[PDB]
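Chemist: The following block contains the structure, expressed as structure tokens.
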Amino acid sequence: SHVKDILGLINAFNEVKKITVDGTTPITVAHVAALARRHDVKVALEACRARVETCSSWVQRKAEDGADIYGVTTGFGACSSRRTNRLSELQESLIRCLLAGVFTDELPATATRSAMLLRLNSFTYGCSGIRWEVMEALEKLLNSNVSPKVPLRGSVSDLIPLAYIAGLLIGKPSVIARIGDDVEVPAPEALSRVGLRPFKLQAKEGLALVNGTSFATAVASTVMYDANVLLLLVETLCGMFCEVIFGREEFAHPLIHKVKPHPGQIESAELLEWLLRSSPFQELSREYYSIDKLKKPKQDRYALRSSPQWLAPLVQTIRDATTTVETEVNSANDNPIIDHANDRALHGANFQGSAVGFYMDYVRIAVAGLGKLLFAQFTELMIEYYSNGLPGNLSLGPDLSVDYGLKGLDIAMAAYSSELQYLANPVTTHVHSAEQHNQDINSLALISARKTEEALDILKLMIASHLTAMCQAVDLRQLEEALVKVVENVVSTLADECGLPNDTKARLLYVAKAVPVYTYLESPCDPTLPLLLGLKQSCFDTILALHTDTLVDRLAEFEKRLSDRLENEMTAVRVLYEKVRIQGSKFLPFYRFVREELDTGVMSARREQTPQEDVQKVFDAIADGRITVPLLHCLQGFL
Amino acid sequence: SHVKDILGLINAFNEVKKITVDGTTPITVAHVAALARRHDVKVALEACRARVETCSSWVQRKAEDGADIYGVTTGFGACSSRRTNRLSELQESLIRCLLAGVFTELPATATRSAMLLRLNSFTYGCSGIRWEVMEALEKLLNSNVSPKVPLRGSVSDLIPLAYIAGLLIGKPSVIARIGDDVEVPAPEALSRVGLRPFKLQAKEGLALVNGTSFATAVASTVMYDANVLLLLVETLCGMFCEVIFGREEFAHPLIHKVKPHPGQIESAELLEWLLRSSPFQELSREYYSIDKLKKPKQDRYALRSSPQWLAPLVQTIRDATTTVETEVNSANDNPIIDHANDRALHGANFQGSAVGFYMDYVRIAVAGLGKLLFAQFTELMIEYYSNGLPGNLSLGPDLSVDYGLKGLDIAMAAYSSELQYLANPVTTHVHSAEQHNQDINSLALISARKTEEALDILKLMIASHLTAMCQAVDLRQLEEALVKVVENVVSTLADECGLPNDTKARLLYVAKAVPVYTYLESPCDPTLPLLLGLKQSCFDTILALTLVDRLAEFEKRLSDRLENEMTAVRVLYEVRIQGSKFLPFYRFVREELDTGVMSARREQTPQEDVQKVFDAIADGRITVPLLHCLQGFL
Amino acid sequence: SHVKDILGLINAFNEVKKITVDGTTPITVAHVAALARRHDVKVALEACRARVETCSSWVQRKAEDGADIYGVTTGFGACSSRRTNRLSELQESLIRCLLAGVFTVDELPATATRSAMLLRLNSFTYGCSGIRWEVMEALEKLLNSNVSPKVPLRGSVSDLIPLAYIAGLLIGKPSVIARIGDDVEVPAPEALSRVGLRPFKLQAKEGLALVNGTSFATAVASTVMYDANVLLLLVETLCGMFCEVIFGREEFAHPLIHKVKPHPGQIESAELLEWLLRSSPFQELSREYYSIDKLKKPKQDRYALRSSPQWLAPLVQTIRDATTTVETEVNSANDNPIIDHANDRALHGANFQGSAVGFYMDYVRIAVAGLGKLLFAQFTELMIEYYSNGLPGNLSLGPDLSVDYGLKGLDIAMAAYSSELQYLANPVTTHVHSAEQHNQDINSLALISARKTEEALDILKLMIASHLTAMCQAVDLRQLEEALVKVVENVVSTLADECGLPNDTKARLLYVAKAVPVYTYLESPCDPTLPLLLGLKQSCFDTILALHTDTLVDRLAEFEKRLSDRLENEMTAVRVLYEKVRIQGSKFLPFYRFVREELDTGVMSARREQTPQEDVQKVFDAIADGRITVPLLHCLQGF
Ligand SMILES: *N[C@@H](c1ccccc1)C(F)(F)C(=O)O
Ligand SMILES: *N[C@@H](c1ccccc1)C(F)(F)C(=O)O
Ligand SMILES: *N[C@@H](c1ccccc1)C(F)(F)C(=O)O
């Protein structure tokens, strides 16, 4: 299952200490994300050294002998006609040319350090002709938290942004470098602060430094790591959605999916069946539909019932794109490719980031699809007509005139989904004929990756809101159960006290179980609201069925005492709740994490924290990966 | 002409000191942009006080009498069937509910603009907000105090506007800036400016949030920038004509009279004027008179089709400006209080659809502007299309270690590519929102943000284009001086070697005809075009007529003398622009910004040079050379 | 008001008999549309003949004398360096090379081809082109004889290739096929033969003059803009009909709301709507509806109605502004070079660039998507009982709703229509390729854009047809509703008397009869679990308590039993009778009367044999062929 794969990714992200780069051990997207986000993670370049020196020595030797080789004894790009024996100055001129970005905004340090690792990895294959020593310098800069400041834009995929890494290595004074989060110094000073001296570029070295896909793939790696975690988070929370909305778990039955066997359909449903088996909320759901069965929907709306079919292509896109991105991480993306064993330089296009670009477009569409699912679920949850007993906007009230609940989060979810759908148009359809028409196809992979990343930022917001709304719903469902029991108690005991016959008592107790408590919580004894309406109906029917002056007297008394006692008793239990079925739920880790670890409570006019303050905490734990602890606790035992 | 209107906008932006907000005087996109960007610009709220207090008094009194008015004695949005007499509590619960954004922010410029636009809406006397709240808004604006507001959450501007209301009522969770250096909770910010937290009266929560102030705020600075960058692009089309050796006839008035799209006539009229007595157009005429029948009859589209192309772009940007200003000067609020007729009117003036739709159109027009720049830049970089200029505008002379503006060229493709992507519409992604109450919504703030991102890219593209054109000016000027040397060296050496008149004429024609940048790298290289032509001539002069000895001696003396004298004038160089209308631009970039001709001998990177030009564009210093260049156009 | 302008367009389209083509009288989008769609409409070329002949002889002389002029003594496009004295062969070679379309048949329709021939003929009258007058006469004759070349759909970046087929017809190319009327296709030489024409031999500049125009893009844009104006006015108008059926509050259109936010399209649409709804018999019912249980019902309408003027504003402005732009292009010399024979120069420019039309086509497609979304939102409210203020879900008459799903099929199709429409509204203009050996490094793509906007308008017609059909259903449901409520009242009133109930009981019961939405219990009026008997039971119990006996209870039980006997019979009778009025006082009467009487339809139900397709097809056909303008004009009479 993809579920097990994603769990392995989260484990690797958490547990990796050294990233070994040796030209043989694969670097995964978890490794890239770990390097970028966890400062205790170090790069260990293992001495493929012989292969590198061999390649490097071949290049220098051949260049000096006057061999004809692109970008070493030849001009660059559309200028490959121009030959030269000015080996170093040819390389320096390229870097000077490519230091051509503008600060408007920058590629963040996380992406720049990731790009550095990716470039370093490419070099390990022994095809590039770069000096081993430059590789050691990359390792040292990576482990010392040194990275150049890089302009956001200018790559069609990543000459310009990689030129800043080359600019660092040769100590260009105009190249500003970061050391940790605050220090910014010129490149020479930065090299000095970490025990390095500027390099003088040898044959092919300028080009080797710049002629890769390191930036597009760096962003695509963290994008894919996040896509995997958030995918699993959304699949998992579909079960939590089912629990609070009173869904029918049958939607995830294995025969339905065996019979329409998209791998992502089978796998998501398998997860969901397991999550909802033995659920105490599904137990309540079954109870709910047994009361007035033929007045209630036979099936759920699509946002739940159709989730495994919806998720299927989304699962598959995110999983296949991960593979594609990792193939690029672990490639010699460079040109020429030096085939030193066979004494030749091979002329190709390994710098072309098209596999990443196209998959970035696809993933952005899948992410939009995840957002739409979240939006549809959130929309059902806010509307009384579709929420099977829950109050509109998940407003606790009881005074709804001064409690609009999660209406602000509802509006925001629409704004999120809308921008997310816009973002999901492709970048790859906008290929311009570039660089004196030499680059007449180009991948735009970094631009695409950047947009998929922005889409995932919005998805995090939507997940944060959704999970916050669902924790509200858990509290509302547990309070609902407790309040219905109080109503039943009060109605039952007042029926006894008033000497009402069994017929009357049976009718009144049915109304107490049947009518949704949130339709009358605001004013429980309001003769205009559903509880008294149902009770008055039953009282007329009891009179007719039993048909007298004694009975009417007693029913009038039952009503006076209900008016005296019921509201206080409902207030007592709600005030107590404010100051249990989730305990048997597989989503307990999520609820406990949000309520206890993050320190939140049921949202109402009495809790002084704003919706912002609640959702911000949940968002921050999604953003910084702490959300994976309750996720992993929730899924332990599965397969 | 729109050119006058845009110059009027630039002047207003530069000259405004006080923005009077009085319920009658229009606020323009220049006023808004000036407030946002110039800290010395102050708001002056003019005591329209009478109509504010009447409206305010009417709302509170009716609400206390128990009149049934939406959002004053009723629930909000889809909850409008719930009635209540809890007047202040109703308003407070709205703000609480709307403090629902997340920091993953809208900038201070946008926030202050939103504050001004809300204050402006209130002056029309339809909102029922207290005058005192308006005074607090004016004081907050002049004191540089602004709430920190989350970027996202509006479908257009409830959530972002709730942070301004949060500040005004002293919500502890709301953080305010005081200048650029201070951040404090809202109550502390109010304290430091001598204000007390407000207690919301009837309709006051809703009045503060029920506007289009953030969408319209971002759209105002978007439109100011779009006008200025539009004029800049149109103007620079003329500089492009000059450096590329274009034919100015493309801007002839009859061509456009006969296809009279207003943007087409007006842009062409500007271009005709810019190029009228051009020294560079004089060179262009000289260039095409040499081997006339081996050279293009017409320019390629990026120049020749520029007025036709600019036409819808001018018109879209002009029309969108009108629309945005109408919104700036509107009572965007609901209910609308018609106190003169004793009624509250229920409608949808909070709906930012005029702004949203026009934001979609302008982003498409900005993409069209970027495409034009990209096409022009591409031509400039390719020797086949640049009429004598070297590839990548590389000075060399050693082209093997000078790749010129190739970096900038690649970047231009990246800029255009992302720009074209951005220009898809936001307005087609309408979701049925807020318990299906908001089943149409404008998404205007989101659209405005994307158009703003598009303009950021356009600024990058303009900075690059202008920088290349300055490079190209230097290269055209060097070219003229180099050709004169070649001619002089050829002429004097022909004399010394005592060659016949037949010979001297053939060689001097070659010296005038072959483009100098084809052979600058190695002037006497026998495989390069100068000596190729010279050898052709020498064979022809032999067929047409010792003579051989005098020709071989010529070729040896040229081989010794020429490159040295070419290097001399080049090194000296390291003028026609003095007579050009684009002199202010060249002088601005070269002298004021302190730059020079780009080459391997210049230590400054392309980044360093383009950054200065970009910064001047971003901060509006570029309008000085722009206004000088346009001086006298009417 | 734009309303006056559009009514003007419609009048002109219906009334024009001859389109005068004279070089100074403007051709409007209505004239183009009338030529394309009404075959009795004729072209009249008015002998401008002088300046034309001056121009063509000027060009011929200059060319013969060897003057250097692009495309006359010069190669084309990127080949303009090449000179030639081969005047006719040059023009012949252009046409041969431009005959390069492929039939996939998909083709530009005859309507667009004939419109394009008109527009080319028009450009020529300005006397800048150098075409012979006799070629112009030939074009007039082909137009008046209904002869058109068959033109491949694609190939233009805007209209060399498509226009080459008109040129191919004129010179008698055997490979060019021509239509004569609707039933005949013959090769070009035979088509010319049949209308008394001989093949032309191209003179200097004539091949180029024929092909170097924006004729096809502008032809499709003209009929697009004509349709966009009509459909816009229709949508605006039908917003008023929506208010009437949905029980809206006409206040949303009050002139002060819009004076205070004065976007011209906002004021003008609201002005129309205020007028349409003033003194409305349906608005009278709406006012009564909200006066009953006032405080249980929404204070404001949802956005699809109340925000319609604000939504329409930019849509109106875009469509009106694009009409001007397109008409400026229709009335232009789109050709190059432009011959200024007065001053003996050929001016070299780019009037063939269709950018003005291209960019506006993109804007209008966006505006049309906005119109679709407005209809989709309104339609959605109408289908949902929770938002329709008493109307049954899906506008199902029933009464047995288990076998009548009403307009659910139309509801589903409306989502399918809107979805594709929103997709179409992405820009074409952002996809500029550097074309024609990099000569055309900007190009408008106007024809491609115009085609997409036309497709968008096809879908909008479908949506309007559905929306109008639904609102006529709703009219019937509202009128039946009023009749049914009066019967319930009468039966309850008289039965209360006859059962000897007290006056306070009678009054309580009559309140229930007035207040309960009849469509909530029509299925089974005396079902004890449905809202009528629910309210009656509550009222009966309250009566017993208030007057608190055995006689009262007997009479109340009798009342319930007898209502159970009579009410359904009476309700069935008035419904059956209705299937066998306030619309008569409504400004929308001509729409209802057009759809019901002239198109021969009825209330939709399980008893009507016609499918929704059959009903919507008729309305769609009427929208497509302009018959819908008849009730539009009647409705708007006096505005
Ligand atoms: N990636 C291309 C290039 C273009 C300009 C400067 C450096 C590199 C290339 F295709 F030419 C290549 O390096 O192979
Ligand atoms: N703008 C809408 C609204 C919705 C929720 C909270 C505040 C405001 C509205 F349509 F209902 C309105 O204010 O008119
Ligand atoms: N429209 C262009 C052209 C290109 C190829 C064949 C005919 C015409 C042109 F720009 F070159 C022109 O005709 O002006």
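The residue numbers of chain B are those assigned by Swiss-Prot, with the residues present covering 9-55, 58-114, 123-174, 178-566, 576-604, 618-677 sequentially.
Heads up, header says this was done by X-ray crystallography, 2.1 Å.
From the backbone N, Cα and C atoms, a Cβ is placed for every residue, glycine too.
Pasting the feature list from Swiss-Prot:
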ACT_SITE  B:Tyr80  active site, proton donor/acceptor
BINDING   B:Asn231, B:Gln319, B:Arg325, B:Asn355, B:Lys427, B:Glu455, B:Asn458  (E)-cinnamate binding site
MUTAGEN   B:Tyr80 to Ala or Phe  Abolishes enzyme activity
MUTAGEN   B:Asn231 to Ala  Abolishes the formation of the MIO cofactor and thereby abolishes enzyme activity
MUTAGEN   B:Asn231 to Unk  Abolishes enzyme activity; when associated with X-355
MUTAGEN   B:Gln319 to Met  Increases deamination activity with beta-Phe. Increases beta-regioselectivity in the amination of cinnamate. Abolishes enzyme activity; when associated with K-325
MUTAGEN   B:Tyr322 to Unk  Abolishes enzyme activity; when associated with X-371
MUTAGEN   B:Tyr322 to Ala  Abolishes the formation of the MIO cofactor and thereby abolishes enzyme activity
MUTAGEN   B:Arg325 to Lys  Increases deamination activity with beta-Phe. Increases beta-regioselectivity in the amination of cinnamate. Abolishes enzyme activity; when associated with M-319
MUTAGEN   B:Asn355 to Unk  Abolishes enzyme activity; when associated with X-231
MUTAGEN   B:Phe371 to Unk  Abolishes enzyme activity; when associated with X-322
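For the listed features, I'd like the structural context: burial, neighbours, distances.
Modeler: B:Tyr80 (mutagenesis position) falls outside any helix or strand according to DSSP and counts as coil. Non-local neighbourhood of B:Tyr80 (mutagenesis position): B:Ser90, B:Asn355, B:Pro356, B:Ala365, B:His367, each in the same chain, at least six residues away, with C-beta under 8 Å from its C-beta.
For B:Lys427 ((E)-cinnamate binding site), the same-chain residues 6+ apart in sequence whose C-beta sits under 8 angstroms from its C-beta are B:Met402, B:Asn413. In three-state terms derived from DSSP, B:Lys427 ((E)-cinnamate binding site) belongs to a helical segment.
Reduced to three states, the DSSP call for B:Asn231 (mutagenesis position) is coil. For B:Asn231 (mutagenesis position), applying a Cβ distance below 8 Å and a minimum sequence separation of six or more within one chain yields B:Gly81, B:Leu179, B:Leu182, B:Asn353, B:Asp354, B:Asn355, B:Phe371.
Around B:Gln319 (mutagenesis position), a 10 Å sphere centred on its CB holds 23 further CB atoms from the protein chains shown.
In the structure as shown, the Cβ atom of B:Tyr322 (mutagenesis position) sits within 10 Å of 28 other Cβ atoms.
In the three-state DSSP reading, B:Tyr322 (mutagenesis position) counts as helix.
Every protein chain considered, the tally of other Cβ atoms within 10 Å of the Cβ of B:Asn355 (mutagenesis position) stands at 25. DSSP assigns B:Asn355 (mutagenesis position) to coil in the three-state reduction, outside any helix or strand.
Its Cβ taken as reference, B:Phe371 (mutagenesis position) is surrounded by 25 other Cβ atoms within 10 Å in the chains shown.
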Chemist: List which of the recorded positions B:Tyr80, B:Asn231, B:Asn355, B:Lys427, B:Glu455, B:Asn458 have a Cβ under 8 Å from any Cβ of chain A, in sequence order, or say none.
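Modeler: Sorted by position along the sequence, the hits are B:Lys427, B:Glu455.
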Chemist: Between B:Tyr322 (mutagenesis position) and B:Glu455 ((E)-cinnamate binding site), how many Å separate their Cα atoms?
Modeler: 49
Chemist: Checking proximity to ligand 2 here: which recorded positions out of B:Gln319, B:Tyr322, B:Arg325, B:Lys427 have their Cβ closer than 6 Å to it?
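Modeler: Cβ under 6 Å from ligand 2: none.
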Chemist: Pop the Cα-Cα gap between B:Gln319 (mutagenesis position) and B:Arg325 (mutagenesis position) into the table, whole Å please.
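Modeler: Here the two Cα atoms are 8 Å apart.
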Chemist: Might you list, by sequence position, any residue in that chain lying six or more from B:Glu455 ((E)-cinnamate binding site) with a Cβ less than 8 Å away from its Cβ?
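Modeler: Same-chain residues close to B:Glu455 ((E)-cinnamate binding site) (Cβ under 8 Å, separated by 6 or more) are B:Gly87, B:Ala88.
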Chemist: Out of the recorded positions B:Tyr80, B:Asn231, B:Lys427, B:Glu455, which are near chain C, with a C-beta less than 8 A away from one of its C-betas?
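Modeler: Of B:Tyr80, B:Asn231, B:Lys427, B:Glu455, the entries that lie near chain C are B:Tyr80.
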Chemist: If you draw a 10 Å sphere around the Cβ of B:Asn458 ((E)-cinnamate binding site), how many other Cβ atoms fall inside it, taking every protein chain shown into account?
Modeler: 24
Chemist: Measuring Cα to Cα, tell me the gap between B:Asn458 ((E)-cinnamate binding site) and B:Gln319 (mutagenesis position) in whole angstrom.
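Modeler: Just about 58 Å between their Cα atoms.
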Chemist: Taking the Cβ of B:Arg325 (mutagenesis position) as the centre, how many other Cβ atoms fall within a 10 Å radius?
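Modeler: Result for B:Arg325 (mutagenesis position): 24 other Cβ atoms within 10 Å.
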Chemist: Based on DSSP, name the secondary structure state of B:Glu455 ((E)-cinnamate binding site): helix, strand or coil.
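Modeler: Reduced to three states, the DSSP call for B:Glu455 ((E)-cinnamate binding site) is coil.
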Chemist: Check the DSSP secondary structure of B:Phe371 (mutagenesis position), expressed as helix, strand or coil.
Modeler: coil
